[PDB]
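Undergrad: Take this structure first; my questions come after.
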Amino acid sequence: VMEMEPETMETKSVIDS
Amino acid sequence: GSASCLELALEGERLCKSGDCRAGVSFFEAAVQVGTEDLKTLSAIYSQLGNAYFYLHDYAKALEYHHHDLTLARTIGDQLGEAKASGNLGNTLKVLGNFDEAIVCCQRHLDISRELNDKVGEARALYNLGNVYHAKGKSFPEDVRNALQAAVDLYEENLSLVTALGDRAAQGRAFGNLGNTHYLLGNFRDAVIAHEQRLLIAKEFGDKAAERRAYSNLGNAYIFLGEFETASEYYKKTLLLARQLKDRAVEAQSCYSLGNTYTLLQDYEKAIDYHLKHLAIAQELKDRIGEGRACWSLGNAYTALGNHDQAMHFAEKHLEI
Ligand SMILES: [Cl-]
């Protein structure tokens, strides 16, 4: 069993600090 | 209905970050239902619906939402937004098994990131793209090796970039997946080197899951390196963390792996001990698959030392399953 690292996703927000 | 939309989306964002995507989704879907005249807000909403459903393992819906986001990002001429949606669509397509299109999309994320001189985005795109090529070679022969080698090059490129960026967690991700790609290609020494780096970084972050993974992966490589005692020792470590993490499924997994290793080391007493522990954990989890393989494993070990009847007991036991 190969243990993989997870994907990344790009995130957006409705607010920008 | 723009403020109400803004407000509803805020709840969804909070809940998804809160770790519960189910409720957040409903609040995002509510926000959509209310609507807004601001297309960049809708975009953000679509994007988050897509990530939540992706993490909720509904890939069909993740695909639709990211696709809407991508289209809207172009409509409004938001380049960073287009790159992001494109990467998200890419990753989703990979899970669904359209590799050709996943490549195109992740490449888009990469190409736009470069135009924007966005180094963080660029590196992330390289990793996602590496993942696609890796999955492509794994799912399947010259094309197979070619895809796996493409993944290696892409991980190497990511690592180079995230080293400059000082991003340790990105290094951790790329090292692990690089290691597993070397493993598939049959370069075991190189796999070991990569997973060793993955382990250092997991220990650095205090991440026990990642640490367990590295140990497992190292154990596997040493099996094919023909060094059995060393593999058993890394499995010993995974057993500890599995108990530590309170993960029984993994604990059982550790036991099984140790069982087979001691079988290769030709010590069948320890083999039986761990196969017994696997058998126990398997039933506990109501795993019929492992149960039979455990019965089979035990039958062999007892046969190895010529234990007679007890071998036959697990034989029948396995026969039933
Ligand atoms: Cl497309």
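Chain A uses Swiss-Prot numbers throughout; the residues present, in order, are 920-936.
Cβ coordinates are placed from backbone N, Cα and C, and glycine is handled just like the others.
OK, Swiss-Prot features for this one:
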type    : residues        : note
MUTAGEN : A:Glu924 to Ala : Abolishes interaction with GPSM2
MUTAGEN : A:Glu929 to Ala : Strongly reduces GPSM2 binding
MUTAGEN : A:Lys931 to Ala : Strongly reduces GPSM2 binding
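Can you walk me through where each of these features ends up in the structure?
TA: The number of other CB atoms found within 10 A of the CB of A:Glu924 (mutagenesis position), across every protein chain shown, is 21.
For A:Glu929 (mutagenesis position), applying a Cβ distance below 8 Å and a minimum sequence separation of six or more within one chain yields no residues.
Within 10 Å of the C-beta atom of A:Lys931 (mutagenesis position) sit 24 other C-beta atoms, taking all shown protein chains into account. Look at A:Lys931 (mutagenesis position): DSSP puts it in coil.
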Undergrad: For A:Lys931 (mutagenesis position) and A:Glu924 (mutagenesis position), what Cα-Cα distance in Å is obtained after rounding to a whole number?
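TA: One finds 22 Å between the Cα atoms of these residues.
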